[PDB]
Amino acid sequence: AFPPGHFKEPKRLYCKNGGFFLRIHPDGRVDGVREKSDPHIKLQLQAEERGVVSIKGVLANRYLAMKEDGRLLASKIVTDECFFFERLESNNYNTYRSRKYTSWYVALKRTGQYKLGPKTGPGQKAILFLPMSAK
């Protein structure tokens, strides 16, 4: 598990697939971008309970959610679709697994689009995110 401080400061989440940072747009679209200065990739992780986080786009003021068909969007209000198990994998990247749809992961495709929940799974490059400083 992670200590305090992981949650104190905002983060960028760097995806192994394509080198995309996870981006939360003002209108609730979620996607990836390679540019580290994009203002919409500054995220805030918040511990909801042990090993569970919500992920907020700071500038968008919206929380990452995974929907029942597997799509990603970001909502103004926190709901049960906004919670993820955060786990450090053996390769030192993290995964984010839906607490509601427990086989599905937050993931980005090589195109920059999100990858639909049902196509995700362990061992994919698409599900691996490295948190780092937002500075």
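Residue numbering for chain A follows Swiss-Prot, covering 153-287 in order.
So this one's X-ray crystallography, 1.4 Å, going by the header.
Even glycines carry a Cβ here, placed using N, Cα and C.
The feature heparin binding site is assigned by Swiss-Prot to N169, with similarity to another entry given as support. Long-range C-beta contacts of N169 (heparin binding site), restricted to its own chain and to partners at least six residues apart, with a cutoff below 8 Å, comprise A259, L260, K261, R262, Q276, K277, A278, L280.
The Cβ of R181 (mutagenesis position) lies under 8 Å from the Cβ of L225, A226, each of these being in the same chain and 6 or more residues away along the sequence. Looking at Swiss-Prot, you'll find the mutagenesis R181 to E noted as follows: No effect on integrin binding.
For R186 (mutagenesis position), the count of additional Cβ atoms within 10 Å of its Cβ stands at 13 [all protein chains shown]. The mutagenesis experiment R186 to E is recorded by Swiss-Prot, whose note states: No effect on integrin binding.
Note on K188 (mutagenesis position): other Cβ atoms within 10 Å of its Cβ, all shown chains, come to 12. What Swiss-Prot notes for the published mutagenesis of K188 to E is this: No effect on integrin binding.
Secondary structure at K267 (mutagenesis position), as computed by DSSP, is coil. With a cut-off of 8 Å between CB atoms and residues at least 6 apart in sequence, the same chain places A259, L260, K261, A278 near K267 (mutagenesis position), listed in sequence order. One mutagenesis experiment catalogued in Swiss-Prot, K267 to E, is accompanied by this note: Reduces binding to integrin ITGAV:ITGB3 and suppresses FGF2 signaling with reduced ERK1/2 activation and reduced ability to induce DNA synthesis, cell migration and angiogenesis. Acts as a potent antagonist of FGF2-mediated angiogenesis.
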